[PDB]
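Shown next, in structure tokens, is the structure this report addresses.
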Amino acid sequence: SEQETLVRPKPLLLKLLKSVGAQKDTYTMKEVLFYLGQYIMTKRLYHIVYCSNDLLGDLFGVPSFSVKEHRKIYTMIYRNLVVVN
Ligand SMILES: CC[C@@H](C(=O)OC(C)(C)C)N1C(=O)[C@@H](CC(=O)O)C[C@H](c2cccc(Cl)c2)[C@H]1c1ccc(Cl)cc1
């Protein structure tokens, strides 16, 4: 239900997705969640992910978070996109 949703990332998020191969302007949340997982392991920011002094921090507005807290994560991802009507 929620992962199927189609979204349109804001610039700061598009930049992040593109740095890992993304190349579209619209995405299902499943894809977004996945590309973020990719970014996290490639830049080696990580259950605790440290995002200060990194683009992901500008995206989430926090210096760190736990990968177990999905609802919180979703909320931080959501501020950086708009849903596709
Ligand atoms: C950090 C690794 C990444 C992943 O699966 O990445 C691969 C293995 C798919 C690449 N990942 C996990 O490893 C899981 C963490 C956990 O054991 O709870 C799931 C997690 C997640 C799933 C669905 C929604 C949300 Cl908000 C979070 C998901 C994740 C997705 C996005 C973000 Cl920012 C942080 C974590």
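We number chain A the way Swiss-Prot does; in order, the residues shown are 22-67, 73-111.
Header says: X-ray crystallography, 1.8 Å.
Quick reminder: no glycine exception, Cβ is built from N, Cα and C everywhere.
The mutagenesis experiment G58 to A is recorded by Swiss-Prot, whose note states: No effect on its ability to induce apoptosis. Listed in sequence order, there are no same-chain residues at least 6 apart in sequence whose CB falls under 8 Å from the CB of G58 (mutagenesis position). Mapped onto three states, the DSSP output places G58 (mutagenesis position) in helix.
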Anchor-to-anchor distance, in angstrom and between Cα atoms, for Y67 and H73 with 5 residues unmodelled between:
7
